[PDB]
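Note sheet for the following structure.
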Amino acid sequence: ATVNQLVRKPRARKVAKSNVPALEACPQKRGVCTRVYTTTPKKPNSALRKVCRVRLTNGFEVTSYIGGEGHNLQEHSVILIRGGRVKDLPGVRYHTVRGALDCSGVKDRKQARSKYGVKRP
Amino acid sequence: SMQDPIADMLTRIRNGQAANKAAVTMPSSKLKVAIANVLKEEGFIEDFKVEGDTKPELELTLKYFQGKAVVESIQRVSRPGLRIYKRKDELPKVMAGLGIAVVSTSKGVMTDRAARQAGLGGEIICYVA
RNA sequence: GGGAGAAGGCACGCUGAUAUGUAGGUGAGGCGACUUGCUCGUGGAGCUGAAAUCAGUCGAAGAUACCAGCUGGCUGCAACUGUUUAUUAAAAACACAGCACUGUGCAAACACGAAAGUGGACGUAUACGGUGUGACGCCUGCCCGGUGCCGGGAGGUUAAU
RNA sequence: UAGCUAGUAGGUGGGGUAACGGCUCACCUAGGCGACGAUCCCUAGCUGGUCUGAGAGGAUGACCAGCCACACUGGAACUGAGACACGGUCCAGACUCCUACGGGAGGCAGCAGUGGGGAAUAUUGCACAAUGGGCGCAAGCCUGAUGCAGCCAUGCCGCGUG
RNA sequence: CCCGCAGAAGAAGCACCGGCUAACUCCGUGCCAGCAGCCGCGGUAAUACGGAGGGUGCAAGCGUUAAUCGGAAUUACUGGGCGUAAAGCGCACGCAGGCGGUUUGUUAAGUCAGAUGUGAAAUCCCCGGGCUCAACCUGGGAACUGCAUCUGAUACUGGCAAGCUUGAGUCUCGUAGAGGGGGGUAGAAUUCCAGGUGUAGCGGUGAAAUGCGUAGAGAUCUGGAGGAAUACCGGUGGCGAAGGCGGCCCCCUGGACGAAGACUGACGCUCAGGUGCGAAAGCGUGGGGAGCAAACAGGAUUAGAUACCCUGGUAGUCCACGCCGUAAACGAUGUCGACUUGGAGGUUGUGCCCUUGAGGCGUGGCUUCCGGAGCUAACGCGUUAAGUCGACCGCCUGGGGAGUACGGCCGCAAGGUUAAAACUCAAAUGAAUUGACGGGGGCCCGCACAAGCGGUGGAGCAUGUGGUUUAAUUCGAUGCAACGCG
RNA sequence: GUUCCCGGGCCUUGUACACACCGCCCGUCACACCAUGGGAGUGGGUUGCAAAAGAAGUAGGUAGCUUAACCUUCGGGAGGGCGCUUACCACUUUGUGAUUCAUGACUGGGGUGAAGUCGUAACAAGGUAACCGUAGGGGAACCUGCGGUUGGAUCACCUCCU
RNA sequence: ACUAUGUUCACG
Ligand SMILES: [Mg+2]
Ligand SMILES: [Mg+2]
Ligand SMILES: [Mg+2]
Ligand SMILES: [Mg+2]
Ligand SMILES: [Mg+2]
Ligand SMILES: [Mg+2]
Ligand SMILES: [Mg+2]
Ligand SMILES: [Mg+2]
Ligand SMILES: [Mg+2]
Ligand SMILES: [Mg+2]
Ligand SMILES: [Mg+2]
Ligand SMILES: [Mg+2]
Ligand SMILES: [Mg+2]
Ligand SMILES: [Mg+2]
Ligand SMILES: [Mg+2]
Ligand SMILES: [Mg+2]
Ligand SMILES: [Mg+2]
Ligand SMILES: [Mg+2]
Ligand SMILES: [Mg+2]
Ligand SMILES: [Mg+2]
Ligand SMILES: [Mg+2]
Ligand SMILES: [Mg+2]
Ligand SMILES: [Mg+2]
Ligand SMILES: [Mg+2]
Ligand SMILES: [Mg+2]
Ligand SMILES: [Mg+2]
Ligand SMILES: [Mg+2]
Ligand SMILES: [Mg+2]
Ligand SMILES: [Mg+2]
Ligand SMILES: [Mg+2]
Ligand SMILES: [Mg+2]
Ligand SMILES: [Mg+2]
Ligand SMILES: [Mg+2]
Ligand SMILES: [Mg+2]
Ligand SMILES: [Mg+2]
Ligand SMILES: [Mg+2]
Ligand SMILES: [Mg+2]
Ligand SMILES: [Mg+2]
Ligand SMILES: [Mg+2]
Ligand SMILES: [Mg+2]
Ligand SMILES: [Mg+2]
Ligand SMILES: [Mg+2]
Ligand SMILES: [Mg+2]
Ligand SMILES: [Mg+2]
Ligand SMILES: [Mg+2]
Ligand SMILES: [Mg+2]
Ligand SMILES: [Mg+2]
Ligand SMILES: [Mg+2]
Ligand SMILES: [Mg+2]
Ligand SMILES: [Mg+2]
Ligand SMILES: [Mg+2]
Ligand SMILES: [Mg+2]
Ligand SMILES: [Mg+2]
Ligand SMILES: [Mg+2]
Ligand SMILES: [Mg+2]
Ligand SMILES: [Mg+2]
Ligand SMILES: [Mg+2]
Ligand SMILES: [Mg+2]
Ligand SMILES: [Mg+2]
Ligand SMILES: [Mg+2]
Ligand SMILES: [Mg+2]
Ligand SMILES: [Mg+2]
Ligand SMILES: [Mg+2]
Ligand SMILES: [Mg+2]
Ligand SMILES: [Mg+2]
Ligand SMILES: [Mg+2]
Ligand SMILES: [Mg+2]
Ligand SMILES: [Mg+2]
Ligand SMILES: [Mg+2]
Ligand SMILES: [Mg+2]
Ligand SMILES: [Mg+2]
Ligand SMILES: [Mg+2]
Ligand SMILES: [Mg+2]
Ligand SMILES: [Mg+2]
Ligand SMILES: [Mg+2]
Ligand SMILES: [Mg+2]
Ligand SMILES: [Mg+2]
Ligand SMILES: [Mg+2]
Ligand SMILES: [Mg+2]
Ligand SMILES: [Mg+2]
Ligand SMILES: [Mg+2]
Ligand SMILES: [Mg+2]
Ligand SMILES: [Mg+2]
Ligand SMILES: [Mg+2]
Ligand SMILES: [Mg+2]
Ligand SMILES: [Mg+2]
Ligand SMILES: [Mg+2]
Ligand SMILES: [Mg+2]
Ligand SMILES: [Mg+2]
Ligand SMILES: [Mg+2]
Ligand SMILES: [Mg+2]
Ligand SMILES: [Mg+2]
Ligand SMILES: [Mg+2]
Ligand SMILES: [Mg+2]
Ligand SMILES: [Mg+2]
Ligand SMILES: [Mg+2]
Ligand SMILES: [Mg+2]
Ligand SMILES: [Mg+2]
Ligand SMILES: [Mg+2]
Ligand SMILES: [Mg+2]
Ligand SMILES: [Mg+2]
Ligand SMILES: [Mg+2]
Ligand SMILES: [Mg+2]
Ligand SMILES: [Mg+2]
Ligand SMILES: [Mg+2]
Ligand SMILES: [Mg+2]
Ligand SMILES: [Mg+2]
Ligand SMILES: [Mg+2]
Ligand SMILES: [Mg+2]
Ligand SMILES: [Mg+2]
Ligand SMILES: [Mg+2]
Ligand SMILES: [Mg+2]
Ligand SMILES: [Mg+2]
Ligand SMILES: [Mg+2]
Ligand SMILES: [Mg+2]
Ligand SMILES: [Mg+2]
Ligand SMILES: [Mg+2]
Ligand SMILES: [Mg+2]
Ligand SMILES: [Mg+2]
Ligand SMILES: [Mg+2]
Ligand SMILES: [Mg+2]
Ligand SMILES: [Mg+2]
Ligand SMILES: [Mg+2]
Ligand SMILES: [Mg+2]
Ligand SMILES: [Mg+2]
Ligand SMILES: [Mg+2]
Ligand SMILES: [Mg+2]
Ligand SMILES: [Mg+2]
Ligand SMILES: [Mg+2]
Ligand SMILES: [Mg+2]
Ligand SMILES: [Mg+2]
Ligand SMILES: [Mg+2]
Ligand SMILES: [Mg+2]
Ligand SMILES: [Mg+2]
Ligand SMILES: [Mg+2]
Ligand SMILES: [Mg+2]
Ligand SMILES: [Mg+2]
Ligand SMILES: [Mg+2]
Ligand SMILES: [Mg+2]
Ligand SMILES: [Mg+2]
Ligand SMILES: [Mg+2]
Ligand SMILES: [Mg+2]
Ligand SMILES: [Mg+2]
Ligand SMILES: [Mg+2]
Ligand SMILES: [Mg+2]
Ligand SMILES: [Mg+2]
Ligand SMILES: [Mg+2]
Ligand SMILES: [Mg+2]
Ligand SMILES: [Mg+2]
Ligand SMILES: [Mg+2]
Ligand SMILES: [Mg+2]
Ligand SMILES: [Mg+2]
Ligand SMILES: [Mg+2]
Ligand SMILES: [Mg+2]
Ligand SMILES: [Mg+2]
Ligand SMILES: [Mg+2]
Ligand SMILES: [Mg+2]
Ligand SMILES: [Mg+2]
Ligand SMILES: [Mg+2]
Ligand SMILES: [Mg+2]
Ligand SMILES: [Mg+2]
Ligand SMILES: [Mg+2]
Ligand SMILES: [Mg+2]
Ligand SMILES: [Mg+2]
Ligand SMILES: [Mg+2]
Ligand SMILES: [Mg+2]
Ligand SMILES: [Mg+2]
Ligand SMILES: [Mg+2]
Ligand SMILES: [Mg+2]
Ligand SMILES: [Mg+2]
Ligand SMILES: [Mg+2]
Ligand SMILES: [Mg+2]
Ligand SMILES: [Mg+2]
Ligand SMILES: [Mg+2]
Ligand SMILES: [Mg+2]
Ligand SMILES: [Mg+2]
Ligand SMILES: [Mg+2]
Ligand SMILES: [Mg+2]
Ligand SMILES: [Mg+2]
Ligand SMILES: [Mg+2]
Ligand SMILES: [Mg+2]
Ligand SMILES: [Mg+2]
Ligand SMILES: [Mg+2]
Ligand SMILES: [Mg+2]
Ligand SMILES: [Mg+2]
Ligand SMILES: [Mg+2]
Ligand SMILES: [Mg+2]
Ligand SMILES: [Mg+2]
Ligand SMILES: [Mg+2]
Ligand SMILES: [Mg+2]
Ligand SMILES: [Mg+2]
Ligand SMILES: [Mg+2]
Ligand SMILES: [Mg+2]
Ligand SMILES: [Mg+2]
Ligand SMILES: [Mg+2]
Ligand SMILES: [Mg+2]
Ligand SMILES: [Mg+2]
Ligand SMILES: [Mg+2]
Ligand SMILES: [Mg+2]
Ligand SMILES: [Mg+2]
Ligand SMILES: [Mg+2]
Ligand SMILES: [Mg+2]
Ligand SMILES: [Mg+2]
Ligand SMILES: [Mg+2]
Ligand SMILES: [Mg+2]
Ligand SMILES: [Mg+2]
Ligand SMILES: [Mg+2]
Ligand SMILES: [Mg+2]
Ligand SMILES: [Mg+2]
Ligand SMILES: [Mg+2]
Ligand SMILES: [Mg+2]
Ligand SMILES: [Mg+2]
Ligand SMILES: [Mg+2]
Ligand SMILES: [Mg+2]
Ligand SMILES: [Mg+2]
Ligand SMILES: [Mg+2]
Ligand SMILES: [Mg+2]
Ligand SMILES: [Mg+2]
Ligand SMILES: [Mg+2]
Ligand SMILES: [Mg+2]
Ligand SMILES: [Mg+2]
Ligand SMILES: [Mg+2]
Ligand SMILES: [Mg+2]
Ligand SMILES: [Mg+2]
Ligand SMILES: [Mg+2]
Ligand SMILES: [Mg+2]
Ligand SMILES: [Mg+2]
Ligand SMILES: [Mg+2]
Ligand SMILES: [Mg+2]
Ligand SMILES: [Mg+2]
Ligand SMILES: [Mg+2]
Ligand SMILES: [Mg+2]
Ligand SMILES: [Mg+2]
Ligand SMILES: [Mg+2]
Ligand SMILES: [Mg+2]
Ligand SMILES: [Mg+2]
Ligand SMILES: [Mg+2]
Ligand SMILES: [Mg+2]
Ligand SMILES: [Mg+2]
Ligand SMILES: [Mg+2]
Ligand SMILES: [Mg+2]
Ligand SMILES: [Mg+2]
Ligand SMILES: [Mg+2]
Ligand SMILES: [Mg+2]
Ligand SMILES: [Mg+2]
Ligand SMILES: [Mg+2]
Ligand SMILES: [Mg+2]
Ligand SMILES: [Mg+2]
Ligand SMILES: [Mg+2]
Ligand SMILES: [Mg+2]
Ligand SMILES: [Mg+2]
Ligand SMILES: [Mg+2]
Ligand SMILES: [Mg+2]
C-alpha cells in the first residue's frame, strides 16, 4: 500500500515453484530404473504400494509409482515417467506410464485401458 | 499536518450529514468556494456564506430530504499524493450519470456534465453521489 | 599492525638528442641599501649535477665481475625478542609480559650474620617476599575422606617445675 | 554486486574516416559516470504480434512480415557501389580426411538424408508451368527462391459411418 | 468438378457413472489387491477397488501428462491489508526524497483543447465478396489505446516575485511534577564483630531431616562496623520520546502547561540510508559485597527428582569507566493534522462573582472507567477510535523448513543484524457457539462419608467363572451394569 | 454432623478437549527413507589482474634484390614490386586471484514414516500459572536465577472495619 | 504436601 511506496518497490509477483522437476516443460521422460520395491503409505491407508527409484535421462533421481495390478519392472528395465503425485506415499511425485517401453500393460483389463496401456480384447 | 484542505472540507460535509447537523463551519479559500458553489448550484447544499475579512470562515448549510441525508457518498479522487487528470472523452460519470464529479477545468471549476458539453477535461476533484 | 620482499612480472649497457650538461644544488663581479658589519636583499658569472623521455647502436648475454632472498601448501610444540649444558644436546628446556594463591602494618615478612649490624628500602599493601601458571581469545567443572595449611577453644592425654 | 573509471572526461594541433567524432595520436587541463542503480553477476535476439483477461494487466515472441546478429572455432584485410564476404580469400586451431609422405583437402545454423541427443517433429520426389530473383537486345539458360507432391488426426473445418 | 454402375455393402471408438460434476445395480475382493484432481474410498452387504450389465459425455477422435493465463480482490494501479488471524521498526533526531496553510501577480513545465505528421503490411474488430458449406482466402472501413511537433486555455499542480495569518516558532510571567546528572546526609531494619545476662534447645516443615547449640546457642541487652534499599504518604496519582524514574537537602540542568499580549511570517509534516538513546540478563577493567541468589553441596520428596520444599552457598545483584543492542521493549494498536452525540471520576491550570462559611459557574492541558451512532469475523473500539478523511513511512502475502543456513556488516565474546532455497503438509490460524472436562468457584443431594452394626477376604463344603486337561469337557454372559448369570 | 472419599444435580468460569481427561500432547533416544548446511579436500566451467608470446594481414620505415606504359641527355630519373624491419595483434605459454557447478571420509541439524523406548513439558490454578528476553545447569521434554507481559486462576476459609 | 500413563484406524 501507499502509491509512493509501490513506485519505490513494485509488487513482487509470487513465483510459484512447479510440483514436478522433470525440467524444460517436458510431458514425459525416460528412466533407467533402480530398486523396484514396496512401501507403506500414511495413516488412514495401509497397503504395500509398488514403487521404483528412477535414474532419469537428464540426471535426476526420482521415485515413481507403478499403477495397476502387477508389473514386469525389475533391477533395470527402461521405463517412461509422467507427472502426478500419489498423495499417500510421501516423496513419490511421479507415475510410470504403463504400456510405454519395457513397462508392459496390465494383464486382463477391460474398463479404462488407455490408462494402464492395454489393447482391445 | 493539513496537507489536503479540500478533502478536509468533504469530510466535514460527510461527517456533518452523519451527525444530522445543520451547518458546517471551516476555513475558506478560492477553491473551497468554487466547489461549494457547484454543490449548491446542482442541489446537495442549501445556501452558504463567506463571513469574515481577515480570517474568513466559510460555513455551509446541509440539506436533508427525509430523515436520510442528501449527500449519500462524497469522496476525494485527485488527492495530493496522487493527482488524477482525465481527458475529455475519458471523464467519469458517477452513479451512471445521476451523481456528479466535480472537475477543475481550464474554464473554471464545473461539473462533469458541463465539461463534456463545453468540450474539455481536467483534474477530477471529487465524486458526489 | 600484519602475512608481505607474499606470489609473479617488466625495465636496466653504450651513444647522441630534449639540454654546445635539465630540474635541482650552487653561489661570484655587481647594485640597493643599512650603517661600520663575519651587513640585509637582490643579482645570478662559473663550478656541480641527478632522474627521465625519445632516437640510434653492439653483444649469445647490459643488476654482465665481486657483491646479492630460493619460493609456495598442510601440520605438531612453544605466544613473541631473549637465555641455556665454556669443550658431543640451542630445544618443545629456562626466562618472559600477563594471571592466581599466599605471606608481610614497618624494629615488615624474608635473607646474610653466634652478635652488632646489613639488604629488603632511604621502599610502606596501586608496596614488598614466596609459590605455581605462562601473551592474547573462549574457559577453568565435582571431591576437604587422606596429607598439609588455617581457625577454634570446652574435654581427654601431656614436659620441665 | 557500492563504487567504477586513465584514451579514462574535455581542449589545441597533426594524421585518418564517404561522412562527424578519443575514431586515433601528441601535448594540455582533472575530470566523467554513480542511489532517477554506475560497475560486476545471471538470463535473454528485438518488434508487429500471439495466447489469455470484463478490462487493467499476466504470460509469450513457433508459423507470416520488419530490424539486428551470426556462418567449423579465433583473427585479419583484399575486392568492390555495397562485405571486413553461409556455398570468396588469407593465416591459426580443433576435428575429419586422400596420398606417390613432398604435401593436399574440408566446412549442411541452403534442400533432402544419416548417426547421436531426445518424451518428441517428415522425401537423398517432381517442376520452373506460374510468382518474383540473377545475367542477356531477346530467345532463352539458371533457380531445393517459389509452386506442387510425400509423410504425420499435429491442429482448425466439412461430409462420412445409412 | 461432372456424370456411370454396384451393393448397405468398406467405414466407431473411450473416457467416465461417491461430492465437486451429467450417469446406477449385481457379483468378486476383504485397510489385501488397488483407486485418487481435491475431499477421501477398501477392516466380509463397496455406488469410489476388479469384472459384468446399465447409463452419461464427447465422437474420428478421446482421454492422461506438461506448459500459459483465468477463476486468485491469493502482490489488490483499477481492486487487499497490519489490536487479537501473516503483518507498526523498542523509541527518538534528521540530510536526500515524498507531501504541503493562504492572497495577489506572472509564466506555461505538468494538465487540458485543437490541428498536422506519423503509429509498415499482415493480425484483431465490423459490413461485404470468393471457394458446393466451413475452416481458409479476400475488398473496403474502423482501429493501431501511441509518439512528435505546432497553436491556444489558466481552474488546478509546479517554477518564480510579493505577501498574510489561522500552522510553526520566539519573548514576558507564574504553577505542578519519583524528568535528568553530580554531591551530601537521615532513620528503621538486616548481617557480622566485642562484651553483659542466661539455660536448653533453636531453626525449619505437609511431616521430617541436613544445619546451628552445654565450647553455653536461641532469646535478651549494650557498643561498633559495613553494605543495600528507602515503611507510612502512595492513588487505575505525577514526570519522561521510549527504556524508565520514589527518604530528606543544596549545586548545574532539560522539558511541560497555563495567562493575556507583542514579534517572526509557512520557517511546516513525514522520513529509505544515517546517527542517538535503549529494562533485565550478559561482557571487559578497577573497586565493593549486608541481604538476596543462577551454578554448586547436603537433607527431604519420589518408582527416579539433574526439579518443586528445606539448610548452606559462589558469579551476579551495588559504584566508576567502556561494550552489548535485545524483551510479551505491549495500549500486542507507526508519526502529524482536521472532523463527528454523551456520562461518571482523577489530576494539574487559569478567569468572573460574595472569601460574603471547606462557595459556585466557566474555559484550557494530561488522564481512568462506562457507553451512542459508526466500524469490526467476532471479541470489542468508541472525541486518548479499531469512526470519518488526508500526508508520509515501516511491514504482510498458507503452515512447517526458519527468523534457521550461506554471505556481508557489527560485537572481546555471548551473539546481533540483514535473510534465502531444496524438501514437506492440506492445512496452520482468529474470534465466538453448544457440550464435555478441571488436582477452578458457589449452592444442594444420595449407606457418599462420618456415627454404628453385622459381614467377605482365613477354614471346610455348595455353586459359577477363569484356566488347564480331555475324544468331548456344547454355547452364550465377562469392568460398576459377567461370574448360585441364560 | 457435611471439611474430605465416590457419584449425581444446577449455576458460573477457564480449555490447545469434541473417540469429548480413559482427552489432547512435547522432546530426546532407536530404526528407514528424502532433501539439506559444515568438511582434509578433489575434479571441472567461467573470468579478473600481471606478463611472455607474435602466425597472417594492415600501416610506418628501408642499407639489399629487382623493374613493361610516364620523364629521358637513350646515362638513367621517377614510381612500383619483392626481401628485411618496427608497430598493431590472434593462437599458445606462465603465475595468481575471484566466482560458480559437481563431488568427498565424517559430521550438524531438518522433514517424513498405523500401532518401538524414556519420561510428562504444554492445554484446566495442567497439579510449581504460562509465556518473552537473557545467563547457568541438566538424558529428554525442561529446571533455576534476574527483569518484563497477562495472551493467568480463585479472589466466603481467615478474623476484624467503615 | 507429592500423586505418572492410556497402542492404530474407524462408528457419529
Ligand atoms: Mg501403513
Ligand atoms: Mg488525444
Ligand atoms: Mg599490507
Ligand atoms: Mg601461514
Ligand atoms: Mg606495509
Ligand atoms: Mg617483490
Ligand atoms: Mg620479486
Ligand atoms: Mg608466505
Ligand atoms: Mg656498467
Ligand atoms: Mg647527453
Ligand atoms: Mg651549465
Ligand atoms: Mg640552476
Ligand atoms: Mg643557499
Ligand atoms: Mg661588491
Ligand atoms: Mg641563470
Ligand atoms: Mg634568485
Ligand atoms: Mg660546467
Ligand atoms: Mg630504445
Ligand atoms: Mg637499447
Ligand atoms: Mg666493445
Ligand atoms: Mg642485438
Ligand atoms: Mg636485460
Ligand atoms: Mg647476476
Ligand atoms: Mg637479499
Ligand atoms: Mg589446524
Ligand atoms: Mg603428530
Ligand atoms: Mg596430529
Ligand atoms: Mg600450540
Ligand atoms: Mg620459543
Ligand atoms: Mg599458549
Ligand atoms: Mg643464547
Ligand atoms: Mg650468560
Ligand atoms: Mg652461551
Ligand atoms: Mg655443549
Ligand atoms: Mg658436556
Ligand atoms: Mg637457537
Ligand atoms: Mg651445538
Ligand atoms: Mg613464553
Ligand atoms: Mg661470628
Ligand atoms: Mg638479631
Ligand atoms: Mg634493617
Ligand atoms: Mg639508599
Ligand atoms: Mg597481596
Ligand atoms: Mg617458564
Ligand atoms: Mg610451564
Ligand atoms: Mg589466556
Ligand atoms: Mg575472559
Ligand atoms: Mg575436615
Ligand atoms: Mg596453624
Ligand atoms: Mg590455630
Ligand atoms: Mg591448629
Ligand atoms: Mg563507398
Ligand atoms: Mg561517437
Ligand atoms: Mg481476446
Ligand atoms: Mg475474454
Ligand atoms: Mg481478472
Ligand atoms: Mg519479451
Ligand atoms: Mg524456427
Ligand atoms: Mg514451414
Ligand atoms: Mg520463410
Ligand atoms: Mg538497421
Ligand atoms: Mg545498425
Ligand atoms: Mg563475423
Ligand atoms: Mg555479417
Ligand atoms: Mg553454415
Ligand atoms: Mg565464411
Ligand atoms: Mg571466416
Ligand atoms: Mg570467422
Ligand atoms: Mg567496376
Ligand atoms: Mg565500405
Ligand atoms: Mg558467398
Ligand atoms: Mg554449406
Ligand atoms: Mg587445410
Ligand atoms: Mg538439412
Ligand atoms: Mg533422423
Ligand atoms: Mg524443360
Ligand atoms: Mg521468372
Ligand atoms: Mg539484366
Ligand atoms: Mg536494352
Ligand atoms: Mg517482343
Ligand atoms: Mg523468363
Ligand atoms: Mg532446377
Ligand atoms: Mg521452400
Ligand atoms: Mg483429422
Ligand atoms: Mg488427418
Ligand atoms: Mg498418433
Ligand atoms: Mg462424384
Ligand atoms: Mg448405383
Ligand atoms: Mg439395395
Ligand atoms: Mg439394385
Ligand atoms: Mg457396422
Ligand atoms: Mg491382508
Ligand atoms: Mg460394508
Ligand atoms: Mg457389493
Ligand atoms: Mg468402477
Ligand atoms: Mg458402456
Ligand atoms: Mg487432445
Ligand atoms: Mg495462474
Ligand atoms: Mg490477479
Ligand atoms: Mg491498493
Ligand atoms: Mg487479505
Ligand atoms: Mg498468536
Ligand atoms: Mg499476529
Ligand atoms: Mg511501532
Ligand atoms: Mg510501538
Ligand atoms: Mg524496517
Ligand atoms: Mg525534508
Ligand atoms: Mg515542495
Ligand atoms: Mg498550495
Ligand atoms: Mg493554497
Ligand atoms: Mg502567456
Ligand atoms: Mg504545457
Ligand atoms: Mg505533455
Ligand atoms: Mg495534446
Ligand atoms: Mg498496421
Ligand atoms: Mg467475412
Ligand atoms: Mg460464398
Ligand atoms: Mg457464404
Ligand atoms: Mg481468419
Ligand atoms: Mg480482409
Ligand atoms: Mg486493409
Ligand atoms: Mg485513420
Ligand atoms: Mg488570467
Ligand atoms: Mg494564476
Ligand atoms: Mg501558480
Ligand atoms: Mg521563553
Ligand atoms: Mg518559567
Ligand atoms: Mg522535579
Ligand atoms: Mg518544580
Ligand atoms: Mg523527588
Ligand atoms: Mg527527580
Ligand atoms: Mg534523580
Ligand atoms: Mg530533580
Ligand atoms: Mg550469614
Ligand atoms: Mg556468661
Ligand atoms: Mg549442646
Ligand atoms: Mg550471640
Ligand atoms: Mg543473640
Ligand atoms: Mg549499631
Ligand atoms: Mg563486612
Ligand atoms: Mg555506617
Ligand atoms: Mg548505597
Ligand atoms: Mg510524555
Ligand atoms: Mg505521559
Ligand atoms: Mg524504579
Ligand atoms: Mg540515598
Ligand atoms: Mg532548568
Ligand atoms: Mg522550556
Ligand atoms: Mg517552551
Ligand atoms: Mg501559553
Ligand atoms: Mg500577531
Ligand atoms: Mg508583519
Ligand atoms: Mg531507518
Ligand atoms: Mg548505545
Ligand atoms: Mg540501566
Ligand atoms: Mg546489568
Ligand atoms: Mg562468562
Ligand atoms: Mg561486571
Ligand atoms: Mg581478560
Ligand atoms: Mg574484572
Ligand atoms: Mg569485579
Ligand atoms: Mg559473601
Ligand atoms: Mg550432611
Ligand atoms: Mg537437591
Ligand atoms: Mg512420583
Ligand atoms: Mg522401582
Ligand atoms: Mg534420593
Ligand atoms: Mg540462602
Ligand atoms: Mg556471596
Ligand atoms: Mg556514585
Ligand atoms: Mg535498535
Ligand atoms: Mg551501540
Ligand atoms: Mg524484537
Ligand atoms: Mg515495559
Ligand atoms: Mg503494560
Ligand atoms: Mg512488536
Ligand atoms: Mg497510529
Ligand atoms: Mg513522536
Ligand atoms: Mg519522526
Ligand atoms: Mg487525531
Ligand atoms: Mg492529537
Ligand atoms: Mg465527562
Ligand atoms: Mg475533570
Ligand atoms: Mg468503551
Ligand atoms: Mg470532545
Ligand atoms: Mg464526544
Ligand atoms: Mg476527552
Ligand atoms: Mg483530541
Ligand atoms: Mg485510525
Ligand atoms: Mg479492524
Ligand atoms: Mg514510520
Ligand atoms: Mg518490506
Ligand atoms: Mg512474502
Ligand atoms: Mg513457506
Ligand atoms: Mg531471538
Ligand atoms: Mg541468525
Ligand atoms: Mg558462516
Ligand atoms: Mg567486525
Ligand atoms: Mg570494536
Ligand atoms: Mg570479528
Ligand atoms: Mg568475555
Ligand atoms: Mg556469558
Ligand atoms: Mg481459540
Ligand atoms: Mg480466545
Ligand atoms: Mg466441583
Ligand atoms: Mg464407615
Ligand atoms: Mg465391622
Ligand atoms: Mg473383619
Ligand atoms: Mg452367616
Ligand atoms: Mg471371612
Ligand atoms: Mg479378593
Ligand atoms: Mg473363604
Ligand atoms: Mg463355559
Ligand atoms: Mg472351563
Ligand atoms: Mg461361537
Ligand atoms: Mg449399578
Ligand atoms: Mg455388560
Ligand atoms: Mg448373582
Ligand atoms: Mg462430586
Ligand atoms: Mg434442580
Ligand atoms: Mg446455562
Ligand atoms: Mg487462559
Ligand atoms: Mg479437534
Ligand atoms: Mg491423562
Ligand atoms: Mg531438544
Ligand atoms: Mg523437533
Ligand atoms: Mg550435505
Ligand atoms: Mg556439501
Ligand atoms: Mg570443496
Ligand atoms: Mg607485447
Ligand atoms: Mg608478423
Ligand atoms: Mg627491364
Ligand atoms: Mg618509356
Ligand atoms: Mg633502364
Ligand atoms: Mg625506390
Ligand atoms: Mg557418516
Ligand atoms: Mg558413520
Ligand atoms: Mg513394547
Ligand atoms: Mg518402563
Ligand atoms: Mg504436566
Ligand atoms: Mg512449567
Ligand atoms: Mg495448581
Ligand atoms: Mg509436578
Ligand atoms: Mg505448571
Ligand atoms: Mg496456564
Ligand atoms: Mg525462555
Ligand atoms: Mg537465549
Ligand atoms: Mg540456555
Ligand atoms: Mg550447558
Ligand atoms: Mg544420564
Ligand atoms: Mg537446577
Ligand atoms: Mg520468573
Ligand atoms: Mg509412556
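Going by Swiss-Prot, the residues shown for chain A are 2-122, listed in order.
Determined by electron microscopy, 3.1 Å, according to the entry header.
Every residue gets a Cβ built from N, Cα and C, even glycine.
The local packing around A:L57 (mutagenesis position), expressed as other Cβ atoms within 10 Å of its Cβ over all shown chains, amounts to 19. In Swiss-Prot, a mutagenesis experiment is listed as A:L57 to H, annotated with the note Protein is not incorporated into ribosomes.
Annotation of the mutagenesis experiment A:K88 to Q in Swiss-Prot: Confers low-level resistance to streptomycin and a 15% decrease in the translational elongation rate. Reduced to three states, the DSSP call for A:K88 (mutagenesis position) is coil.
Natural variation at this site is recorded by Swiss-Prot as A:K43 to R, annotated: Confers streptomycin resistance but not hyperaccurate translation. A:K43 (variant position) falls outside any helix or strand according to DSSP and counts as coil.
A separation of roughly 9 Å, to the nearest angstrom, links the Cα atoms of A:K43 (variant position) and A:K88 (mutagenesis position). Note: the CA-CA distance between A:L57 (mutagenesis position) and A:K88 (mutagenesis position) rounds to 22 Å.
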